[PDB]
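Asks: Take this structure first; my questions come after.
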Amino acid sequence: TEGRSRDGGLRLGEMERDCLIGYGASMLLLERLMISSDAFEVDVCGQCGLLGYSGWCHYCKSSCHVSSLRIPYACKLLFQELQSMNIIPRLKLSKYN
Amino acid sequence: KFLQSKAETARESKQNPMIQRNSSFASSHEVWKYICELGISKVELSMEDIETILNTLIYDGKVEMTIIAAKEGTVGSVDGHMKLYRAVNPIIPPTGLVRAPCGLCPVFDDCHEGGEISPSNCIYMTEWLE
Amino acid sequence: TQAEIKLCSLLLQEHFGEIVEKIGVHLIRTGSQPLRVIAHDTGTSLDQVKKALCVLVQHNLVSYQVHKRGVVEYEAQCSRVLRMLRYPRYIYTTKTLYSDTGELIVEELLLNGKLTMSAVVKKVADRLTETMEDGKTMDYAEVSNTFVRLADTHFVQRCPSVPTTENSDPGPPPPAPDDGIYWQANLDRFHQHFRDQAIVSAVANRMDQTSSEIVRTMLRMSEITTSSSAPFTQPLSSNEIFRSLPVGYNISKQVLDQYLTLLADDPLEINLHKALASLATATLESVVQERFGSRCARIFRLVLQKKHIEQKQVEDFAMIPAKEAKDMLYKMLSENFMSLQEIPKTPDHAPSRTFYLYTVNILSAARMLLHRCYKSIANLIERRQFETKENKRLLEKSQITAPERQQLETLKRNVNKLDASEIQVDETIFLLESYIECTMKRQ
Amino acid sequence: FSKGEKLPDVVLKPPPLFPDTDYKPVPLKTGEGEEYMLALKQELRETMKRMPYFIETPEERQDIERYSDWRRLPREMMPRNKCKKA
Amino acid sequence: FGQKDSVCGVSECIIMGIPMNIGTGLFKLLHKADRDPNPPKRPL
Amino acid sequence: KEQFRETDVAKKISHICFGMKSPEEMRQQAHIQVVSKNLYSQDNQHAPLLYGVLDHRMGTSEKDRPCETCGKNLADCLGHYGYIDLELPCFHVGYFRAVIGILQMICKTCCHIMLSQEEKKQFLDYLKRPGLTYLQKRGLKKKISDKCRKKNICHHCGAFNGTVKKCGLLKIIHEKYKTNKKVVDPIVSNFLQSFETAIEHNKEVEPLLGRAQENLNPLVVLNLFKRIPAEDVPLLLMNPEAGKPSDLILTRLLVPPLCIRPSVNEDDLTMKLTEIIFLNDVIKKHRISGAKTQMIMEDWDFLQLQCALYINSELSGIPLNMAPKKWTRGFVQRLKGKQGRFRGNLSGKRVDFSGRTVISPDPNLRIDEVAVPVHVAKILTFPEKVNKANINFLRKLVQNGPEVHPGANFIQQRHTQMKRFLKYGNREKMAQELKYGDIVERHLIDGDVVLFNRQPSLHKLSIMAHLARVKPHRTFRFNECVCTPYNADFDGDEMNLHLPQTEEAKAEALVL
Amino acid sequence: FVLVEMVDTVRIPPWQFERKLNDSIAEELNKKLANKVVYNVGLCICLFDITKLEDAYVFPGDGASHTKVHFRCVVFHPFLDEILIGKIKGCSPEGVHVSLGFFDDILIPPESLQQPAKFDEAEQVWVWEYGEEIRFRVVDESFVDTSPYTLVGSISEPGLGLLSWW
DNA sequence: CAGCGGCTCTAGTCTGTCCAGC
DNA sequence: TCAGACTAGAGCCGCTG
RNA sequence: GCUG
Ligand code: SF4
Ligand SMILES: [Zn+2]
Ligand SMILES: [Zn+2]
Ligand SMILES: [Zn+2]
């Protein structure tokens, strides 16, 4: 939330982001701007590249290609605002190796 | 003015002399009637209870211009004021038919594969196959 | 034309195989593509692509030519692949115009693609003798007589000279003496002859029986002297019409001359441009008759009368009420038959304008219904694709309980109702495609 | 609220329908050939086989398929009844 | 255009929550376990 | 007995491929069809309707009422889509400028692309080369359009192909029948040759026959785009596995899950969807009523405008008799802007384990140290994992508990994710039951690496890591030698503090 | 029985860094692939050998060590030509149930092919007369997950004669 | 003598304008 | 509020045939 | 609106 009245918390702006890049601090930038804000998991079907739910893909009517991806929630939100605009972000996922 | 009228009752009455067609033999030209159709329109058609016994050519010709769109004869010489060649001929259908049950359904057009309206299980071909 | 490509995926799947479809249908989707590029994009091994193109060049579906790079780019003609749908109809009119021998001539010419004379007469000497009485052997000389008899009326034309490029290999295409020269069938001659049946049925079922026969004998004596690209037939005199009449007729010259000036002056109009243009609208009108009743078909013929005079007369010129009529217009609009309001000239205002007038455009309503009929046969074959794999248990039992046999006769009622219905929509394709080819310049 | 009830309909029934199996008599001739050539096009030389089945099978063994009058006289006539182009 | 986006870049790594390549992300760490790769096989 | 299954398929994102859904893939994702305009039932029970928007088959946005599709709460649920059927097609406002581009490249009469065979081969060769950049593809598309825009007759059908251009907000016009000082072409003359009856009843039609031109519209361009050959689709630079020309015009529309648009002020995004549903019902009623085409066109224009406003509320060319009285967030307005998802929620975001206070000097601290007040230190906790080196240390911290400063607020068991709030219970029992692998959320103590930052940052030295030391007074305090990097001046200045919650984040903070 | 070469990404948690990898992977992989039928593969049992073990990464999260492991594991998969020897752990009237000795009680023979004195009449009659042998005949496995058994067999008994026991 | 074409020029339009707190 | 560097148009004249 |  936004501030002191609402026990809101503090903002890591676009300028503080530019500072941390210049230190090469890749994991701290991941901790601050993902883990301690909006960490989430989505089911992604590797066949159609769309998001699914509960390990089920309604588009394919199958259960075998679905996988879990660690994603910021604001990006999941973006990936559902864009589909309603009919801009489809079809993902492709490799293994983490 | 006559909006409270069913000309669909009168479309068969201006059709049934053109279905029978005595002397279909080709002994001559068979230049065929439009004036006798105006003649049968004025005095008496097949029987029907009609409120508009007044006979104007401007209110009676209009049933023809619908029935040309129901595949009946074109106009030959209506450029004359009352009486000229006026050739006519009832057109029998120039083709057979060409469709199928799947040509009828608009919403069933959507499908493209096994989906919610997939044709591997449609109701319409299941109905047609008995 | 994605539904067209839906059929070429379906037509090759049932006839030859699946990879000859896949490499086939990909070549329809990506065009002028070399041998290595096709095997890399479809994910197919190069040994199977060489075989699949070998079958595809045999049945004349994929044509090869090199221009600049010294590497041959194969190319598949799309509209040839759909002519496989008409294949049993191509058999039948060689039975009405030739015997059982020549009907089998166009059959194995359509089946095995490229044939020499030395093979195809040797094959029908097997098939026709095995169905005739042993000891009463069919003599092959009559086959060679009817073989050329097809060619003098030009129903069978020869293959264009082979490029013989280095990349192309001569040994693989022939399937294993004399060499000879190869040919396919002249199916283009059929599309004249199928049109010859189309116009003679258009006149006989409209004008009179004696009117159609003089159209037939006009067109039967104008076969070699024209082509399919002829805008109309070669002009004839009426004196050779009396010479070319069949012996069944006995009509005097002057009475048929009255019918000759009768048949020359019609709304139908031999103008081959106007003939397919008038036959296509009846195919349109038989679809609205099929679908929206005679009442909406009555206003569908009304817009073919007046080009841009609409909605201030269509409530009057058919006398049907304003409520019942305006749902027929918008259903003819929403299904793209009524075309559109190409007359509005007031600037950028849906509310305030010079009143939008409906107008049928004959070709946009043609190309849609052809695209619809391409979609239609996709739903036909896929059902016959559906009902086949389940019932395979009881086909070999004859080769059995009461519901087991009853499923078979409801299958065989279904498949024969499907397969007959693939051909009845097929005659709508050619009747409209020949109209499509007649209005297409530079092709 | 006037339509807020359910999926419009499972299907929409058109009061007018298809005519028949149109051209009933004569397509008995074409209709058997539809099924005749399909019996012979599948059983032809111009087809492919599932060699992916045999590379899938590591169970190969012996005794299984996986392991295993034209009465005519000579003549020669070559006609150019056809085109002289392309 | 149907464009596919490489998630390699810095800004999309912060959006997607994956560690950026530059800085401490450029290299990988292996554990120096006491292991024998390609070990002796059991004969058939 | 049991079949093998992989326990936890964690994967890594390799790429995002953008694209568009066909109208019949939308129906395969969506769980329900939405048909009802009313948000809520009229009666006092305050339920939403079964087949309208706010239906809980599309998820939930309140803990009071669970989702219907998966029976799970707000915290557990990803959300699910519905769809609206549209009775007439509409332009998608994001794709509209691309719709015109295709119609400038394709022949309007047979849907083939207007290029010479050699030109098509050259463009295909350019597409074939590997390593093509996105900029190169955009440049190639411009070249293909320019060559097409210079041809006026199709090589394939022969029909004339005049200019396609915009003619007002979401309307397209094509000069298929242009007029010239030279003798008029037969096709244009035939088009206007004899509308005598129309001329008799319409005065405007007779004077300027040339002005009337082909009004392209969604019912036509959807029928063209179904007929474009799939061989010619790659030359429009559309990737044929991400979308088709047919998908641009939309006859269907997805409605987002409820968690995209939460139930509380009073939600108006649902009202925008309701207006589209209401218009579709009204248009169907007008067709049944046999209303005039101009009335149908106006209703259709309103439906196109509402769909365009729903995707983007910032359109320039809206007529005065159609302009919104109030401003509303479209999808584009919540993506763009400083408060938009890209900058407000993604590039810069609010973080937890953070604090802020007035700063004041303390020269008796070292330059690497910062004084943290006890009130912040009791709140800002660090999760210390229990192991052999710290077990006896963390026990004493667990015993002190939340109210004494070297203490702990929470304890968490090895394979469990709920947290025991250590204010209750007997802490001397919970200290004895510490196991290795438990997490003790101890208070911030002396020697924690803590980030320290003034609000405007012009360089990297504006945020640095300091070793915390706890002191009683409320301000943050540091040695005045470090005032020059922060540009701090102790005149009621405030500074931010962040406590990195991870061992890897301590090391990167401390060393770098 | 047949060897099956398999590849897995085996995660060793960091409190096992004392033990050697090739042993401590093997203790994990036995807990991953024992008593579990793999679809189209067969019933995994244990670990034969680790044929190739590649280098131990450690990822930006876990702090554990993830070694991609090539190995060979012995599995149970009859070859459609095996005359096995089991025990009747059950008799149903539609067909007998044989079980391989403490291996898997999931082999269910249909019984239509032995000598024309065949019925199981629910009073546990094995066969109307004239260790138990078995001919495993078909492979049949069904993948279980379907919404938000599995190697069953069909087992025959032809005219073997069975000289020792009838 | 006439027609492409690029130049050249209006001018039209949409696109930004620090970080954060209360 | 203040550009601002894109995107079509209107031409223009003069060779380009 | 003001503080930063
Ligand atoms: S079968 Fe397939 S195509 Fe034919 S109607 Fe039903 S859905 Fe439409
Ligand atoms: Zn999927
Ligand atoms: Zn849910
Ligand atoms: Zn064209």
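For chain C, we keep the numbers from Swiss-Prot: what you see runs 2-177, 229-321, 336-465, 491-534, in order.
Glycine residues also receive a Cβ, built from the backbone N, Cα and C atoms like all the rest.
According to Swiss-Prot, the protein has these features:
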MUTAGEN   C:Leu312 to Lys  Loss of interaction with POLR3G and POLR3GL. No effect on interaction with POLR3F
MUTAGEN   C:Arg357 to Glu  Strongly decreased ssDNA-binding. No effect on interaction with POLR3F, POLR3G, nor with POLR3GL
MUTAGEN   C:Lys389 to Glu  Strongly decreased ssDNA-binding. No effect on interaction with POLR3F, POLR3G, nor with POLR3GL
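In terms of burial and nearby residues, how do these features look in this structure?
Replies: Within its own chain, C:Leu312 (mutagenesis position) has C:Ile266, C:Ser290, C:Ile293 as residues 6 or more apart in sequence whose C-beta sits under 8 angstroms from its own. Annotation note: C:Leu312 (mutagenesis position) sits in a helical segment as assigned by DSSP.
In sequence order, the list of same-chain residues 6 or more apart from C:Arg357 (mutagenesis position) whose Cβ falls under 8 Å from its Cβ is empty.
Secondary structure at C:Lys389 (mutagenesis position), as computed by DSSP, is helix.
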Asks: For C:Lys389 (mutagenesis position), just count the other CB atoms lying within 10 A of its CB, please.
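Replies: Other Cβ atoms within 10 Å of C:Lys389 (mutagenesis position): 11.
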Asks: Which ones, out of the mutagenesis positions C:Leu312, C:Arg357, C:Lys389, lie near enough to chain B that their C-beta is under 8 angstroms from one of its C-beta atoms?
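Replies: Qualifying residues, whose Cβ lies under 8 Å from chain B: C:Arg357.
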Asks: Against chain F, with Cβ pairs under 8 Å, which of the mutagenesis positions C:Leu312, C:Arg357, C:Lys389 show up? Give them in sequence order, please.
Replies: C:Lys389
Asks: Against chain D, with Cβ pairs under 8 Å, which of the mutagenesis positions C:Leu312, C:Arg357, C:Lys389 show up? Give them in sequence order, please.
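Replies: Going by the Cβ criterion (under 8 Å to chain D), the qualifying mutagenesis positions are C:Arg357.
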